[PDB]
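S.K.: Got a structure for you, written out below as structure tokens; questions coming shortly.
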Amino acid sequence: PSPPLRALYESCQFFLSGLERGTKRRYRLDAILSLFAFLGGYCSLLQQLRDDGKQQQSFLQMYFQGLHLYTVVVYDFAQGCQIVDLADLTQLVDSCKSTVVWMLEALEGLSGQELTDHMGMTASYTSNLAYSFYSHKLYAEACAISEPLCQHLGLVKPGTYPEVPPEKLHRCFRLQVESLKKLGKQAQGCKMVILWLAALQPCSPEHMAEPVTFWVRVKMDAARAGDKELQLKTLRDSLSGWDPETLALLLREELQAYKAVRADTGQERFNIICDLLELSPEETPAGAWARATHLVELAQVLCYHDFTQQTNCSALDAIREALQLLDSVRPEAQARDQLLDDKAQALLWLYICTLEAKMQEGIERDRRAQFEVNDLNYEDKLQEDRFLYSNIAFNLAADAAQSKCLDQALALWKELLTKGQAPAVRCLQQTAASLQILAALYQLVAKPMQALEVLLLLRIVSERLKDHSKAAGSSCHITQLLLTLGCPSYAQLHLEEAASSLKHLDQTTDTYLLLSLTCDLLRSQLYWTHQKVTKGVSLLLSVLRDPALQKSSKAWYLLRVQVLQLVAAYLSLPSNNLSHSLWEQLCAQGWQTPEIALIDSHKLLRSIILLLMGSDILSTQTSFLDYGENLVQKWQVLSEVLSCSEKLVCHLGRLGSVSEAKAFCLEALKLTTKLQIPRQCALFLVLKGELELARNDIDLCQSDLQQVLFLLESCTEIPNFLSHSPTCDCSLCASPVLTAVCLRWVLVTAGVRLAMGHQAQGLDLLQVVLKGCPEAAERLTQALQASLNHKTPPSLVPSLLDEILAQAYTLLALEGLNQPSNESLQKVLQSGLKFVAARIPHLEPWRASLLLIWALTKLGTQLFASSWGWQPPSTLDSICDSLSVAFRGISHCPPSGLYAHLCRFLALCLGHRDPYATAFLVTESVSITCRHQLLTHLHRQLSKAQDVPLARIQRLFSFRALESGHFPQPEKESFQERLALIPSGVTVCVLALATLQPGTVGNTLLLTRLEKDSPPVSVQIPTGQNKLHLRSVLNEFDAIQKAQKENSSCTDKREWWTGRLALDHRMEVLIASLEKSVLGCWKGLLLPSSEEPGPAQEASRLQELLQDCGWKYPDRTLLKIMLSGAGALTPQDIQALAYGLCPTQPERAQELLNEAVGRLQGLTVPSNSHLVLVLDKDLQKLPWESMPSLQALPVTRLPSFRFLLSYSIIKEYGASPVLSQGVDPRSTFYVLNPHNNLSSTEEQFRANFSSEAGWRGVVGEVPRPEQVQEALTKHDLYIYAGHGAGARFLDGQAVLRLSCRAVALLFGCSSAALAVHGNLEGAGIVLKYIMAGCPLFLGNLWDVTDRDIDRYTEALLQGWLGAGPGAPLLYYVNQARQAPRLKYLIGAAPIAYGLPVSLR
Ligand SMILES: [Zn+2]
């Protein structure tokens, strides 16, 4: 009784002493006995509460303390639970559940204060027990121990549990809801969430956020599980008789939660918005406000999903209704900050929906909208299409109205956010996201400065929202945009702000790593612009080797794209910077030239865009899944694609490849046509005009310029923009992109005028361009100063404006050469040289061009005649040094036209003083564009791979595979290593034309003979001093071709035949003039040497005497080569040699040479050998093979010297089977009469091609690409007799993809001919065939009139196919030229490309 109760105090003291002894002592199984003792004490406490009648508060506090001690002991036990004590924790939790039921009963009738104190202690004990149980994964036990609490909690009216701790209430509720979700209680979890909401009802909605989030989570789990009844059981029906305003707020919060989740939620949001519309009234301006907000949300939902049938409303109609409602609303002073940014969101989504409608309409419009003799210009015609009228259907004046919405939204948001006071908008998150989308859209439409304004505002929001990741992201974007414009200094402050803000994040999230990598990449870029390349390479290498760059995610892909662009920027630097050690480290990654990196970046961008919006946008032949960041990323990817295309087009146009540049330009034009943006269209049209100018197509360029003028006059809401003042605010002057387009327009117009011969107008226009560029730069500087407000004009602002000025200076100086008398522009060379010298590693090719102009100006002939040893019967030091420093500038990536001029001019200057250097320079000036294309093709093959022959071929062709030092020590070392690799018994001859004027054809021929174990031999032949110049021969050849075309179209055949005979006589005269008037006595350099001893002895003896005779440079090899053919030497050529080499005592030299020829007469036996001819773009047209002296030798022509070495490498690695085993006359595929325009050819060649062995053929129709595919890859002999080479079926790009393993006999009109458009190098299918690795290629050089090509084909085929086991094809090729009636008109057409090929 009372004494026992008094003893119960002593018992409690003893229990406290035991607990002190049991402190940190896990009772384990003895916890059960402790709980039994506690249950006895609880019975005693019930008896005391009966006796209590702080009468009972003291006993309640004692019981609470005992329960707290028991809870602490159970928490320790669960901390040391492991596998076993969990079972003991079950009994402990049963006892604790009995105690919790007792505590809940005691908490009843707690009146006040204790109702928040005793119930608070009960809640704390329950929370501790629940944490211990749930942490032990005892979901069922925790649910059982927590069921009594929330059940009565939720059931009780709002008065109960008043002002209870929301966190404590959340803690139990969150634990129970999480346990239900993990167990998948489904309905039970939803009802518990309902009780959670009911209990917390009298409070502000931020406390309701977590329940709502849990409701959305459980609903979406039901969604993955296929449940829909829960989704039907929405908040409206669930909450039932609740206050409508709270229900509307809860539905809005649920809508935002559904926007957050990463799943497709179109229908759920539609249901929520419809329910919001039903709840809202339409008799109160607050109702109008709610209706407008719901309408803009409905517009967001409908702008991407198709729900028209069940809504009977369009996005535009809904958004216009919302706009009218918003404009009608009269606000209240405290809530104006919501009407602002409500209007802004509405206008922005209006713009987005109108753009989407335009895109869909254009896609549908474009989708439903859908026999010349030579095929030289087939790919050009195929590339070109008719879409210029679409541009007229493109520049509608609705664009100003469309952009007005975005401008007004920006203005309203600026007014909202500028003021210092914290914004009162309910959700700043959505404002920040919409600001990001607006900035992306502004970038996409080529309005950069306005986009920067938005980004500054986004950072302001990040500070208010205290979210550190977005501050770093926005600062990185700001720095990237600032550097793209060309302001180096203003990038650094924002970069440092990003670096400072980066620190406040956990160092394990992907965000931290991505931001750190981006900042390091930006630092590397900033070093590149500030001449710190040495550590920039280190930073770039550390970024590249980092394994986290390869993680599969869309955010990392854009970082990879930017890294690739920076790699391309680094790969465009002269070898003086860095060092040898870092160069192969950089090249070891797998990118050897900037264009390779740019192409990889473009491919990555296309792959990214493929994953986001399908593929209908890019080309004509899924769902968007708006997810948050996807909306921003779409516009970002489109803008990046456009910028990458612009860079690629500019670089490829500069290099000298025009076909690829035109392809990229047309693709970009199509893309800009679909989106309906005139500003980008104008820039790409101007670039296309510039590309067309280089091909000499004046009218097409003029049409494109007219289109540019029409578009410029369309958006401006002799052209008028030339008269603008230096300072202006018009749309053309306010924006830098438009200013760049306008400045390019005048350059292209001046180029066209100069081409047409209208001089003195092009100079006038180019003066305008030169004057205009710096003033535009200064206006851009002022504009950037106003926006960013640092109030300090930042250093310099280099940009694309610099390149425009450089090219303008180049063209002005080049025009200066042709008119030497005008002093006013004779200082432009100096001015441009100073201007370029300022930016050394940025305008190097332009510096090289200006230096070449300076050298040719100082040229003022016999000036180069003291370096060679044959004269036809110090300034040099300065020219050599200047040309050397110009050569080292562009060696790493030379333009295809300036390199040849530099190389051949320097080779002329050096002369026989350094034979090795002269030979290297002459060899390094032929077929450079082919070398670039082969490097790109090799990279494509190697990338397809995931090899050793490919690696060695890459080393042989790379521009940087050499050591360091002076000029030309590494060049000579590499050249000697190449020379040691020459196959035996092969003599290589290079014929190139030395051009003085960099636009015309010269009159100097350079000849080089390269041989194994022999020093190189070089010589120069001037042809301007004698009649019958080289240009005379070229003009006569062109005249003969045009006369043949004229004579082809006639009716009477008498005149036809007479004209044909006269033309044949003219061609014979031309062929004779080639040998007897151009080469002269030096025909012997193209003949095989001698192996019998005795010519060497005679050469040595003659050398000793001729040294005294007056030979300025004595060479034994020259005499050996000339005397190896002593039999064919005529008296006149002997006189020419003696007079040229020996001007001191010509008479004695003539006598000695005559005696030497007499001694060597007869005892000459030239033997097996092979000659390779390397010709430049102008000499390739002439038939060198049909000279009388060369009509007895095997001759083939190759694009360059490195190709022979590549053939040797392939033969050593045993890839090519033809040059190892021999063309087998069993695998033949012939194409006869694709389109039936020929009749007699079929009749003649049908039987001759039918009755054979293994001759698969197709005759009558056009072969499908698969057949020719397998006929070129797998067969051995491919023959085509149709008109043209066949580019209609197998275009060059299809050929490049293959491996060529056959010999192609193309018997068509101009099959082997290379098209020379302007100053560009030759282009043809033969080049692609050689790139694919063709052992031999045969084709005609000029157009043929048929009926004699028949006889030539018959003779050649019969002879070579009936030869026998094995014979050289070149012998029968030379023997078959006598069959036709016209021996020089049709017999001289065929030529051979490749290496000699024989049968088994
Ligand atoms: Zn203006």
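We number each residue from 1, going along the chain as drawn.
Including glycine, each Cβ sits where the backbone N, Cα and C put it.
Pasting the relevant annotations from Swiss-Prot:
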MUTAGEN   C1309 to A (Swiss-Prot position 2029)  Abolishes protease activity
ACT_SITE  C1309  active site
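Tell me what's around each of these sites.
M.R.: With a 10 A radius on its CB, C1309 (mutagenesis position) counts 24 other CB atoms from all the protein chains.
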S.K.: What's the straight-line C-alpha distance in angstrom from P873 to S874, 274 residues unmodelled between?
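M.R.: The gap of 274 missing residues is bridged by a Cα-Cα distance of 26 Å.
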S.K.: Once you note that 5 residues are missing between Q621 and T622, how far is one Cα from the other in Å?
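M.R.: So the two residues bracketing the gap are 13 Å apart at Cα.
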S.K.: Cα-Cα distance in Å from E717 to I718, with 72 residues unmodelled between them?
M.R.: 18
S.K.: Rounded to a whole angstrom, give the Cα distance between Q370 and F371, which sit at either end of 7 unmodelled residues.
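M.R.: With 7 residues absent from the model, the flanking Cα atoms are 22 Å apart.
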S.K.: Report, as a whole number of Å, the distance between the Cα atoms of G53 and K54, which flank a stretch of 6 unmodelled residues in this deposited structure.
M.R.: 10
